[PDB]
Amino acid sequence: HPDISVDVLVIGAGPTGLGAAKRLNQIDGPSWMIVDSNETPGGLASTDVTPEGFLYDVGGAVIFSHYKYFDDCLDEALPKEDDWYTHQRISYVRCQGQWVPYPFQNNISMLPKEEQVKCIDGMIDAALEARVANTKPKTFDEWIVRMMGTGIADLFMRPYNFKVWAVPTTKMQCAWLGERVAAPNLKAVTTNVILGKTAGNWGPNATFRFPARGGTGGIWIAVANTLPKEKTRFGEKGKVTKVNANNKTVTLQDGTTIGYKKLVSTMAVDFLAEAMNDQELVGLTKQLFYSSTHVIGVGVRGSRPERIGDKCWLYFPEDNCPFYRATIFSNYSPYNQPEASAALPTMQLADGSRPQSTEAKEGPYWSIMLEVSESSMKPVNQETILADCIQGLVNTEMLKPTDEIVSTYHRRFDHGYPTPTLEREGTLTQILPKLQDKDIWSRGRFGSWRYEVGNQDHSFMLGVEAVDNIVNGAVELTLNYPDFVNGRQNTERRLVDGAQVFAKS
Amino acid sequence: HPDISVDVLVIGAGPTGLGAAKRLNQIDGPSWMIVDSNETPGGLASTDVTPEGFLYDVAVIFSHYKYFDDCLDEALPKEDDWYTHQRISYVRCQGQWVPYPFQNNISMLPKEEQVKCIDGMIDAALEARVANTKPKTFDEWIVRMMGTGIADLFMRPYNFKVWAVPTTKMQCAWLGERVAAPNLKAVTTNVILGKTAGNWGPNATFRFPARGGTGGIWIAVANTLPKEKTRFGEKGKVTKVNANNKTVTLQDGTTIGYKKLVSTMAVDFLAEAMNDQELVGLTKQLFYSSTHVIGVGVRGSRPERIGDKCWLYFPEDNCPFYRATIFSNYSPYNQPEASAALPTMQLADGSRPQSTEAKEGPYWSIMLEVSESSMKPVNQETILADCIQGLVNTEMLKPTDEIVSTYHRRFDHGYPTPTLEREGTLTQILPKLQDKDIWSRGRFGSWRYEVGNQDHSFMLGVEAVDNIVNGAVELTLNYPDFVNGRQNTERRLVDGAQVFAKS
Amino acid sequence: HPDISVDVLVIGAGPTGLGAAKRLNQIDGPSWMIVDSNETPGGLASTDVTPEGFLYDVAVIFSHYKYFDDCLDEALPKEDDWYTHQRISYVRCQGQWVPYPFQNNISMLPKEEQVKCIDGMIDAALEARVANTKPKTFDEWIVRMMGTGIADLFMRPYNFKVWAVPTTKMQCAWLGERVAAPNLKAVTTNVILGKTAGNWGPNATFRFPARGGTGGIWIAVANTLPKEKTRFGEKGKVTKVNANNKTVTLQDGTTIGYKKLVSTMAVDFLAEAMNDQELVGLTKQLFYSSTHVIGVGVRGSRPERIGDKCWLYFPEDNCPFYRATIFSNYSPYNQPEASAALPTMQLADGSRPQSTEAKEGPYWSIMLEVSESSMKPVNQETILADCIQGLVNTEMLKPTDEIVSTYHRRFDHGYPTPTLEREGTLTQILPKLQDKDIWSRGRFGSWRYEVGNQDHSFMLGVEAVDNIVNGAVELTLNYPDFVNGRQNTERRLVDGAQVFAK
Amino acid sequence: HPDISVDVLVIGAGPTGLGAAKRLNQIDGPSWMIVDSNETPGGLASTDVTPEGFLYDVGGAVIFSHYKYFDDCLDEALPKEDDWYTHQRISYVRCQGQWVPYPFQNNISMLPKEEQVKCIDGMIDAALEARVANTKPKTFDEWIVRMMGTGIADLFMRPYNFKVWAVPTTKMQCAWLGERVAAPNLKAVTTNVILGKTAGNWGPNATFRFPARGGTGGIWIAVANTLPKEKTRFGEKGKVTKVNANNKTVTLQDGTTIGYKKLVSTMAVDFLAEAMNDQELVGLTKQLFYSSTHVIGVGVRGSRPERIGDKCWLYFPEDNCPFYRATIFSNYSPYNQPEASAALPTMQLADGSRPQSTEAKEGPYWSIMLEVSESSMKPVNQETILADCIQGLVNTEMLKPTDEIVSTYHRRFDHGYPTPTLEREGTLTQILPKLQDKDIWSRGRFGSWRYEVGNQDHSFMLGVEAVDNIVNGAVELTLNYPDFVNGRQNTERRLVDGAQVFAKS
Ligand SMILES: O=c1ccn([C@@H]2O[C@H](COP(=O)(O)OP(=O)(O)O)[C@@H](O)[C@H]2O)c(=O)[nH]1
Ligand SMILES: OC[C@@H](O)[C@@H](O)CO
C-alpha cells in the first residue's frame, strides 16, 4: 500500500493543472490532490520581480477567454473591479522605420508605395491561384504564400516566424493557425491601400484585461488559494520523480508514494516519459520539437515617451534586433513597476555606457519586456543576449542612446513553445493514446504539446475537460478540436453547474 | 405549492424523453419524473400489431453513440434478443431493382440513359472543379452531386415523394458538410465494367429486436427506470404549461412544479399548452408532413424476387409510397408462425379469394410509407388500395398473391421538414423557450430531422440533461455534422462519477 | 455591244477603289477603268474647307501594309509633304483629361471610384481565371476586359455615343482574337503609384498630310493613274448595274461592259442599282449609323489646356459628340495663317462679338463627330449649337473664346455597324454578288468596320484585284485578325513581275 | 558571264520544285529552269519497282489535298477517270492482338474493359485539369498528357511516337500537330465506350485517291512532262555541286554554271549549306534534327487474305515488330503488283525457311509496305532489318509462317522526316532569313524542314507560293501559317488565273 491514495492525481499547478483541480473541487466526488515542484503555483504563467521592483511575466501574457468557465474562475479568484485593468490591443509591426498596425498583411497601406506594389502583386497572384485551388496547403510556408503572396511572405511572415518559432516556415504544419494568422482579403487590403486606411481589430485578443497586481502569476496564486490546502502539495515536497504507470503509483522527491486510479499529468510529456522510465515513450517524445524562450526585462527611467504611447506589444521581423516581440509591460498596470517616488540609481544607459554617478534618482518608470527564441536550429548567446536586446531597443528607436536603465532581467525557459512541426501530429498520435491506455491524461501546453490550445484559457480548460472526461464522460473538445472551441462562445460549463445548484437544495 | 415538485420534468417517453430519463436515472442527483399521455413508452418509435398478428413499426437503427449502445444492450442484453442483417437497399427504376447507391449501378439502365447520366455527371464534375459557393437548396445539392440525368431519375422525384415538398424548397445543410461533387470515376468505372454493387456487406449491418419490434426496445429501456418516477397514460397527459410559474398541469388536474423542463412533445403543441400566442404564431410557421404507414401481410414463402431485400426506394409515379420495407426480413416474429392459420382477405389485384377458409402460412410482410402535406394531399379512403396496386405495379406482388392482413395508420406529425425557412423560424422559437428554462428537444421537440431518428433523438434527451446538470455542450442539437463524423465513445451508462461513488 | 468594254470595272474612287485601280495599273495586264460620281477622288476620305479657310476631314492613319506605304510615299514623296505626331489621346471624365487607355489612369478619379473600379476589375480577373467561353456581345467583351466599374465609366456610355446602338446589340469578334481579360496588375500598380501613362511616346506616331488634309492623299494617289482610264464627276455616276449582262449604265447614258466588277459603293445602293429585290431586302437588313462632322475654328494661339492633344473621347452626356480632334495640331495648314483677318462670328457661349471687325489670328481648330441612327436621333438644326455648348461644358472652350468659322455636314452612311446580325446577313449577300463576278468591297462595299478605315479599305481594293488577276487570297476581307497581327511586307508597288519585265 | 542565265532557278524536281516550275510556267513571265540530280523527277515521292514487278513508294504516300491548285495540276497530268482509284481510309492500330480503328484515342471502346477503365480515368483527370488550364503545353508529351491523359499516353501515344519520330515525345514541340493528332472529347469517347461504337472518320485523309499506274511517282513524272523540256535539266547533268550565293551562280557537276536572280532551293537545307561552303549555315543546319526512313516491301503469293481485307495502313505501337506502319499497298491499285498469271518462284516462307519447291508458280499476289525509323537516338541494324520486318509480320499475324514471299525490297532514305524538335523553330528563324537576304527561297520537306506542311500538296504549294512571292508579292501562307492553310479550302489560286484568261483575248 502506498503513502497516499486518491482517485485522481494532478501533476503540475500551472493553468492546466489548476483547471483540473478547480473542476475536481467543484464536482467534489472522487478524491484528488494536486502536486507541483514549485511552492508558488502558476507554471509558465508565473511572475518574477527584479530586486528593483519591476515585474516580468513569462512572455507578454494577456488574458482573453473563449470560455465562461475560465471567466468564472478568474472572477472568483480576483472579484474586485480594481483587481483588473482592461486595455484595447494596440499592436504594431516594426518595418522599415515605421510602425505598421497589426495585422501587417491587412495594413499594407502604411509601407512605401513601391513596397505596396510588390505586396499587392503577390496577393493578386495568390488570389488567382486560390480561385482554382482544390488542395489544402501542407506547410505553414505554403499556407502563407497561398493566402498572402510572396511579397508579404518575404517582408514579414517568413522572417518573423523563424524569429518566433526558431524553425523555418517550411518545417511547420498549418492546421494550427485558424485563430493566429489573418489570411488577407484582396479587396479589403487593396481598398485600404487606395483609401490610406488601417485595420487593427483582427483576432481574439483585440481587447484584454490584465491583473492590477502581481502580474499574471497573481491570478493563479489567487485561483490556487480557493482550493482545499490539504489537497495541495507545492514545493520540493511535491516534486514528482518516478511515475510507475503499471502500478498506478507516483513517487515524490521526499519519498512519498501516491497511488491513483486516474492521472492528469500536465508536466511536459517528454519529462513524463523519463519519469516513467518508458524508453519507447522517451524515444517518441524526443521526436517532438520545442523552442526555448528567453525573457528580457528592461526598466527605464522617465515618464512614458510619446513615441511609445499606448502601444501594448510589438512585432519585429527585421534582423536589427534579436527579439521577436516587445511588450510595454508598464502599460498593463501601474503596479508592474515602482512608484515614481521610488529612488533608483541608473545601472546603465541604453547605449551601453555606465552612468557617471551612483545617485539614486526618482521616477517615474516604464518597462519593456522582450522575448527571444532559441532552438537547435537557432542558437542564442546566453551571456550577451541582454546587451544584444538593449542594443536592439536602440536600433528600433524604442530607446534613445541616453535613456537611463534602472533594472534588468533575463531568464531562460527551456520549454517555451511546443512547435507545430509537420511531424507533431504523427508523433502525438503514437504518444497520447499509449498514455491513455494506462489511464494517464497528459494535457497542457507541453502535456499535450498543441500550441493552438496552449494559452492560459485553453490550458486551464484542457485540465477542466480532462476531469470532466474522467468523471462525467465529457468530450475533450479543446484537446482534439481547437477550431471548434475557438469558433464559438463556450458558455455551457460553469463554476456552478446544475449539479451543485440542485445538491444545495 | 403544486402537487408534485421535481428538479427536472421530462414530458414525453419516446426516444428523446427516455434518453433524458436514462441520464437523469444514471446521474441520480436532481429529482425528476417523466410523463407521457400514452401508457406504452416509445412514442413514434412504438410498434403496432394487426388483429392477424403482423407487426408494423412507425425503423432501421444506426448508432453514432456508445451511450445509446449501452442503453440498448442493458435493455436487451441477450444475443438472441436481436437479429443482424446487412443494410440491403434498392431503387426501383424502369423495371429494375437498382442497388443503392443508384449512381454506382446505372449499368442496369438502357445504354441511351447511361449516356445521358454520364454526360450530366461529367458536366457536374467540371463545374465542381471551379465551384466556389456552397449549394443553397436541396435541389442544387442533388444536381451538384449527381448531374441532371441521374438527379432526374432518382433523387429529385423520390425526394418529392418523401418530403411532400419539392427539392427546390428545402435547405441542404442538414445533409452534412461533405462537398457536393460527383465521384465521376467510380460511376464510369462501374458502367465500363458493366457491374452492379451495393453499399452493404459483412461490415455494413444493422440489428433489429427479435420480438416486439422497435417498440420492444423502448418498453425494455423504460422498464429500467424506477416505476414511481414515471407517469404514463391518461394520468400523465399534459394539458397546461405555465412557464412563468414553472408549473405543468395534467389532464386529471395534477400540478407538477419543475426547476427545468425537458419537453419532447411537438413544439407547436408545446406552444399551445403554454398559451403563448407569440410562440403559437412562430411554431405554426414551421412545416411538416404527415405519414401514412401501410402494412401488408402476404401468404407464402418469401419470393425469390424479394430475397434478402430490406428497404426499397420508389422515385417513380406508378406507386404512391416512397419507401417499402420487407419487414418480415427483420425478424421471424414480426409475423405469425407458419402453422398459424389465416384466411385470405383479398388477392393483390383486388379480387376475392376463392375460399374463405383459414389456411396455414408461412407469411411475409411489407411496410410502406406515404407522405402527405398541403402540397401533396392523400386520400385517406383509397390510399391502402392504391398502395396494394402499387405493389403489383412495382412487381413486389403478383396479381395472385394472397393478402392476409392489412394495416393503415396516419401520423399527423410525421416528418419535420428541412425547408429553407426552418432555421430562421427555429432560431426565434428555441431561444425564447430556453430563456424560460425549457429544453424543447426531439424529432418535433426541436424539429431538426437530421437529428430526429432514434439514436440522435435519444441523445438529444441525454445531452439536454447533461447540459442541465453538468454543463455539457448540446452537440447533437447544434452540431449534427460534428457528432456524425466522430466516435462518440466518451459518455457511458457507467461514467467515472458512478464508479468512484460505488467505492 | 456596249459603249465601253473593259476586263475589270471599278465603281468608286475612295480608298478602296483607288486601291483596286493602283493594283490594276501596276499589273498593267487586263484592261480596266474606274468611275466615281464625284469629280474629286477620295470618297469619305475627302477634305472640305470652310469659306473662312478651315479644313475638315470626313483622319489618323496607322498602316498595316508596305503596299499602302508605297502608294502614299509615291503620291507624297517629299519629307515636308507630311507632319509626324505622337498618338496623344485622352478620355474626358468627371472634369479630368484621363490618358488613354482609361483603365491605366483611373488614379485621376476620386478614391471612392478607384475602389469601385478596382473591385470590379478584381471580379473580372477572377472570372477570367475560370472562363471557358468566348464573349458573345460587345458588352460582355467590355465587362470581361474592364469589370463593371470601369465599363460603366467609359466604354459602355462612350460606345453608345459612337455606334448609336447599345453595346449589348453588337458582336465582339470585330475587335480581334485577344482574350477578353483584365491586366489587373497594371491597373492596380498605377493606382498604388498614383501614376498616369498614355500609350504613346517617341515611336507611337502617325503622319498627316501637310496640305489638303486627308483628301490630299487620295487626289495625289489618283493623279498617278492614267487619266484616260478614269471617269470622275456626273459623267461617272452609275445608275444601273445589269449583273446578268455584265453591263453598267451611267447617268449620261454610257454603257460599260465588264468581265469582273469591283464595286466600292455602299452595298445597299448596289442592290438598288442592280434592281435585285432579293438583295434589296437583304441589304436593307444591314445596320448603319449616320455621322455629323462639326468643325469649329477658334481665334488664338493654342491654349495650354489643349496642348499637344490629338483626339479625345467623350463618354459623358454633357456633350453630343463622342470624339473631338484638335485638327490644328495635325498640320499648320489645316487653318489660315496668323496674318489672315477674319471677323468673330460668335463667342463660345453663344453671344455676339463686341466688334464685327476682321481681326488677325493665329487660329486653332476642333473637329467633332456626332452619331445618328434610328435608335439615336439627331436634330440637324440645333446640333452645331449643341456641339459648341458641349465644347464649353467639357472646358475645351471658355465662354469667351472667339469662333471664326463653323462647319457641319451629315454623311448618311457613316459607320457600318458590327451588330450581332451583321455576319448572318453579309454571308447571304456577298456570295450572291460573288456568283455574278461582283467583288463588292469597302467600308460599305463589304460593310465590315474593322477593315473599313483607309489602309484596310485600300487593301480591300488591292486584294480584290489581286484575287481577280493572280488568284490571291482576299486576306483583309475575311481574316482581319490575321492581317492585323503581322507585318504585311510581301506585296509591293513594284513586285518581281514588274522588275523582270523591265 | 555564266553558261546559262535565268531569272528564277529551281533546284530539285520533287513535288516542291515541280510546284515552283508549274507556277513559273503558268505565269510565263520571268525566265526560269529547274534542275535535279535524278533523271526521273519526283524526289521522295518516286516509286521503285522490284525485279519481280512489285511497286513500292517512299512511305505510305496517299494523295489528299488542301488546295484547288494542286488538284488542277494532278488532274491536268492524269486527266482520265481511270488514271485514279478512290478509297476510303481503312486504318487501324494494332494493339494487344486486336485491330483498333484509328484514331486510337477515339476508339477506347475497342480495348479490354480493365484498360478502358485506365484510359477513361486518365481522360477524366486530363479533362478536370484542362478545365482550369491557363498555359499552353510546351512539349509534344505535355500536349499528349493534357489532351488525352496518362492511360492513353502510356498505352499508345508515347511508344508509337518514339517508334515513328525516333525521338521521345518529350523532345518535340507541339505547334505542328493540329491536323495530325486527334484530341479526344471526353463525352464522345465515353459515349462510344458505353454504346460499343466506333468513330474512324477523323482527319484529312479519311478519303484519298491513288494513281492507277506507276505509283505516286507516276504523278510527278506526268506533271513534269507538262513542262517545256528545254527548261528542265534532270540527271547527272543537273546535279548541283556548288552554290555561290554572293555571285548568284550555281555550278553543276559537269561544270555548267547557271546565273540566277532568285533561287528556289528544294534540296535539304543542310545540303544547301554544304553546297554553299557557308560554314555559318552548316553549323546552324546541323542543329536541326531528322530521322531516316527504311522502306521495306514484301510481295506475297495468294488472294488477299480475309484477315487483311480492305485495310489501307496500319499502326504498330508495340515492340513485337520494328516497323511503325504497314501499308496494304496492293489495295491501292491492282497495278502495284503483278497480275495473277505472272509466274514467280517463292523466295522464302514468312518464317524464314526455304520453300519446298524452287519452281515458279502463279499468283494472285498482294503486297505489304513497311516503314522503320532510324536516328542517333534510335539505332537500327541495317543488315537484319529486312528479316526483322518479315518476322514482325509473322509476330503481328499479318503473315502466317507458311505464307510465300515472292519479292522483297529494302531502301534507306537518309532524310526521311524533319523532326519537330523543341529547337527547330529557333534554328529555322536563323537559317531561312539568312538565306532570304541572299535571294534564296529554301523550301520543301527538307528545304524548309516543317513536317506539318511536309505532305505532297503542302510541298507542291511551298514551291508554288515561293514563286508567287517572288513574282506577284504573294504571302507564303503554307510556309509560315500551317494552321491557316490546313483549316480552310484554298480555292483562290488556280492553274488558270485571271491573268491568263484576260491575256488570251
Ligand atoms: O491512332 C493514332 C495514330 C497516329 N497518331 C498521331 O498522328 C501523328 C501523325 O501520324 P500519321 O500516321 O497520321 O502520319 P505520318 O507518320 O506518316 O507522317 C503521329 O506522329 C502520331 O502521334 C495519333 O494521335 N493516334
Ligand atoms: O474570289 C472570291 C473570293 O475571294 C471570295 O469569295 C472570298 O470570300
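All residue numbers given for chain B refer to Swiss-Prot; the residues shown span 3-60, 63-507 in order.
Cβ atoms are placed via backbone N, Cα and C, with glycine included.
Swiss-Prot lists B:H68, B:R91, B:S93, B:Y104, B:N203, B:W315, B:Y317, B:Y419, B:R447, B:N457, B:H460 with the feature NADPH binding site. The NADH binding site annotation in Swiss-Prot covers B:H68, B:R91, B:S93, B:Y419, B:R447, B:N457. Looking at Swiss-Prot, the entry for mutagenesis of B:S93 to A says: Lowers the catalytic efficiency by a factor of 14. Mutagenesis annotation in Swiss-Prot: B:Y104 to A, described as Lowers the catalytic efficiency; the structure shown retains the original residue. Experimental mutagenesis at this site is recorded by Swiss-Prot as B:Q107 to A, annotated: Lowers the catalytic efficiency. One mutagenesis experiment named in Swiss-Prot is B:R327 to A, and its note says Abolishes the catalytic activity. What Swiss-Prot notes for the published mutagenesis of B:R447 to A is this: Lowers the catalytic efficiency by a factor of 2000.
Cα spacing between B:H460 (NADPH binding site) and B:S93 (mutagenesis position): 22 Å, rounded to the nearest whole number. Counting only residues at least six positions away in the same chain, the Cβ atoms of B:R91, B:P103, B:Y104, B:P105, B:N108 sit under 8 Å from the Cβ of B:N203 (NADPH binding site). Nearest by CA distance to B:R327 (mutagenesis position), out of the binding-site residues B:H68, B:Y317, B:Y419, B:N457, is B:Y317. Whole-number maximum of the Cα to Cα distances across the NADPH-binding residues B:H68, B:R91, B:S93, B:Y104, B:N203, B:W315, B:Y317, B:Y419, B:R447, B:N457, B:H460: 27 angstrom. Under the DSSP three-state reduction, B:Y317 (NADPH binding site) is assigned to strand. It is 30 Å from the Cα atom of B:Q107 (mutagenesis position) to that of B:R447 (mutagenesis position).
In the deposited coordinates, B:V60 and B:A63 are the last and first modelled residues around 2 missing ones; Cα to Cα they measure 7 Å.
The binding-site residues close to B:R447 (mutagenesis position), defined as a CA atom within 10 A of its CA, are B:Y419, B:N457 out of B:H68, B:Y317, B:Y419, B:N457. For the recorded positions B:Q107, B:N457, the ranking by surrounding Cβ atoms (within 10 Å, all protein chains) places B:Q107 first.
Cα spacing between B:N457 (NADH binding site) and B:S93 (mutagenesis position): 18 Å, rounded to the nearest whole number. Between the C-alpha atoms of B:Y317 (NADPH binding site) and B:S93 (mutagenesis position), the distance comes to 8 Å. For the pair B:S93 (mutagenesis position) and B:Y419 (NADH binding site), the Cα-Cα distance reads 21 Å. The Cβ neighbour count for B:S93 (mutagenesis position), using a 10 Å radius and every protein chain shown, is 20. Listed in sequence order, the residues of the same chain lying 6 or more apart from B:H68 (NADPH binding site) and placing their CB within less than 8 Å of its CB are B:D459, B:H460, B:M463, B:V487, B:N488, B:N492. Counting only same-chain residues six or more apart in sequence, the Cβ atoms lying under 8 angstroms from the Cβ of B:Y419 (NADH binding site) belong to B:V166, B:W167, B:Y292, B:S293, B:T295, B:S375, B:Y453.
Counting Cβ atoms from all protein chains shown, B:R327 (mutagenesis position) has 17 others lying within 10 Å of its own Cβ. It is B:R91, among the recorded positions B:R91, B:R447, B:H460, whose Cβ has the fewest other Cβ atoms within 10 Å in the structure shown. Other C-beta atoms found within 10 angstroms of the C-beta of B:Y104 (mutagenesis position) number 20, with every protein chain shown included. Classification of B:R91 (NADH binding site) by DSSP places it in coil, neither helical nor stranded.
When secondary structure is read from DSSP and collapsed to three states, B:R327 (mutagenesis position) falls in the strand class.
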